[PDB]
Amino acid sequence: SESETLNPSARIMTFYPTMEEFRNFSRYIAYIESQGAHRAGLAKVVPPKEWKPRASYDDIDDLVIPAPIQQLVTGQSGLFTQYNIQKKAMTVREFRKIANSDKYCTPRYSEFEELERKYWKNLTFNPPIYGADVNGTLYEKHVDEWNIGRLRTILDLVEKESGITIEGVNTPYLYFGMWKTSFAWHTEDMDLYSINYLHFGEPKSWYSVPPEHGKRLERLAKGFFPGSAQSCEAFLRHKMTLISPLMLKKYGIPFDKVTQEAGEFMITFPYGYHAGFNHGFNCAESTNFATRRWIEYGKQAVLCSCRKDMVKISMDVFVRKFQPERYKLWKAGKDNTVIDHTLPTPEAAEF
Ligand SMILES: Nc1ccc(O)c(-c2cc(C(=O)O)ccn2)c1
Ligand SMILES: [Cl-]
Ligand SMILES: [Cl-]
Ligand SMILES: [Mn+2]
Ligand SMILES: [Mn+2]
Ligand SMILES: [Zn+2]
């Protein structure tokens, strides 16, 4: 009730940290959770105006996009399935050229609602190319604040313990977008946190569903896609499923929306379903991370059961280290802990 009194509407919150607050990443995450930001599943953090992760983005024209994907979308009435078609490798220069070309460039519009309507109206036409899942970073090696390449959260325990790297999850990914490129409805692998930084370019728009309401979205999605639901216990993790905000409203699924500008951070929280699209040519960097609060989510995450090489992180080291008194019960399959999506991560006891 202390936590349930904070952000009771579960709306997307925006934060403007000072440079002092901005330096300690995990601490500021704990803070915004103390303010109830996590209840939305998504939050925006606008960094100090003097902070910059890179002096200049003029040298990256020759950066290679090894596996650009053409996004074919099929559907109607607010329900869509996205099929990825991998294209030949190409450079950022070659990508931007195509992105800004007359055929793929952003349509003209007044307010955001107009561009949003055009997105949902034309989603299945003129399939765009997304320069997605590029291994790398655009942070300068010296930037110590909010460095996606080295956030130093307890997610580091995975590699530290096993040597295992999972691309885009405990390593950084770059996303080069063009108009009408999409990311489908999903939570993160193992229901982790994620961080997303829009380095440059046109905006990225987001939809989010509160974790305390995530199950309702799942039930809706299973109803809409019964074939997919029968074939996999977590088919949304395929990240192929697009659902319009009008469809969510029609079925009483609560949600919020936010538009991300260049130079801005987006944080997604455990079991926070989100989706969205890019307004035009841009570039974003992202990875996943953890807090102590995530551990229970990780233990209870419902994973994909049909796809091989799907991301499954062993929770053992986390339970042993941060829940020693529950380790035996958990191994015996008798840990029946129930998650309260309103509670902030325990690191926020300072606040
Ligand atoms: N395929 C995938 C996996 C995990 C993710 O977290 C995302 C994702 C991508 C974007 C993006 O395309 O910028 C935004 C939010 N989530 C995509
Ligand atoms: Cl699912
Ligand atoms: Cl990612
Ligand atoms: Mn995501
Ligand atoms: Mn189906
Ligand atoms: Zn599956």
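The numbering of chain A matches Swiss-Prot: 3-353, in order.
We read in the header that X-ray crystallography, 2.0 Å was used to get this structure.
Placement of Cβ uses the backbone N, Cα and C atoms for every residue, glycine included.
Annotated in Swiss-Prot:
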type    : residues               : note
DOMAIN  : 14-56                  : domain 'JmjN'
BINDING : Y132, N198, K206, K241 : 2-oxoglutarate binding site
MUTAGEN : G133 to A              : Abolishes histone demethylase activity; when associated with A-138
MUTAGEN : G138 to A              : Abolishes histone demethylase activity; when associated with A-138
DOMAIN  : 142-308                : domain 'JmjC'
MUTAGEN : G165 to A              : Abolishes histone demethylase activity; when associated with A-165
MUTAGEN : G170 to A              : Abolishes histone demethylase activity; when associated with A-165
MUTAGEN : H188 to A              : Abolishes histone demethylase activity without affecting ability to bind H4K20me2
BINDING : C234, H240, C306, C308 : Zn(2+) binding site
For the binding-site residues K206, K241, which one has its C-beta crowded by the most other C-beta atoms within 10 angstroms? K206
Sequence gap of 6 or more, C-beta under 8 Å: which same-chain residues meet both conditions with respect to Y132 (2-oxoglutarate binding site)? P70, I71, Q72, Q73, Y177, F178, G179, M180, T183, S184
Out of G133, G170, which of the mutagenesis positions has the smallest number of neighbouring Cβ atoms within 10 Å? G170
Between the Cα atoms of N198 (2-oxoglutarate binding site) and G165 (mutagenesis position), what distance do you get, rounded to the nearest Å? 24
Whole-number Å only: compute the distance from the Cα of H188 (mutagenesis position) to the Cα of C306 (Zn(2+) binding site). 12
Return the member of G138, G165, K206, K241 nearest to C234 (Zn(2+) binding site) in space, with distance defined Cα to Cα and candidates limited to these recorded positions. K241
Quick test of your reading of the structure: among the recorded positions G133, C234, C306, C308, whose CB sits under 6 A from ligand 6? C234, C306, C308
List of residues, in chain order, with Cβ under 8 A from that of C308 (Zn(2+) binding site) and at least 6 apart: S233, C234, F237
Please report the Cα separation of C306 (Zn(2+) binding site) and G170 (mutagenesis position) in Å, rounded to an integer. 17
Quick check for the class: what is the C-alpha distance, in angstrom and rounded, between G170 (mutagenesis position) and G138 (mutagenesis position)? 9
